[PDB]
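Undergrad: Have a look at this one.
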Amino acid sequence: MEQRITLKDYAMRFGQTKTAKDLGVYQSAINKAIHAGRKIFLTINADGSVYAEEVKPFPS
Amino acid sequence: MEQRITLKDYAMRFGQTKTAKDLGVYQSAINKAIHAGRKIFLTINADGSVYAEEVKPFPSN
């Protein structure tokens, strides 16, 4: 079973820094996304791996 | 606990008619959305309620 958290809550826990290393991005990207208020969720695998996705309702 | 399926896989088990009904949209929307390879997942609630979301990676390659 995996966990799924908001980009924002997670970054609040781990900080832009790890969050960024974890998503493999440049730090400013986390902040911008968050600042923009986009719906991104990170999934954390049972194994520890992390991934991210943005989500939109269907239909719009 | 929820079940979660792709639109496509859902459309095969049940047919395009149930699919649209379930989501309150119409047939064409489904079939279009599907032909176009949109990444949509349907969540099925415990009370049998259905809902969909389009999902994309982040960041984008």
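Every residue gets a Cβ built from N, Cα and C, even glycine.
Swiss-Prot lists these features:
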- A:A33 to W: Loss of dimerization; when associated with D-58 (MUTAGEN)
- A:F58 to D: Loss of dimerization; when associated with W-33 (MUTAGEN)
Undergrad: Within its own chain, what residues at least 6 apart in sequence put their Cβ under 8 Å from the Cβ of A:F58 (mutagenesis position), listed in sequence order?
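TA: Looking at Cβ-Cβ distances below 8 Å from A:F58 (mutagenesis position), excluding near sequence neighbours, one finds none.
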Undergrad: According to DSSP, collapsed to three classes, what secondary structure does A:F58 (mutagenesis position) have?
TA: strand
Undergrad: Can you count the other CB atoms that lie within 10 A of the CB of A:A33 (mutagenesis position)?
TA: 21
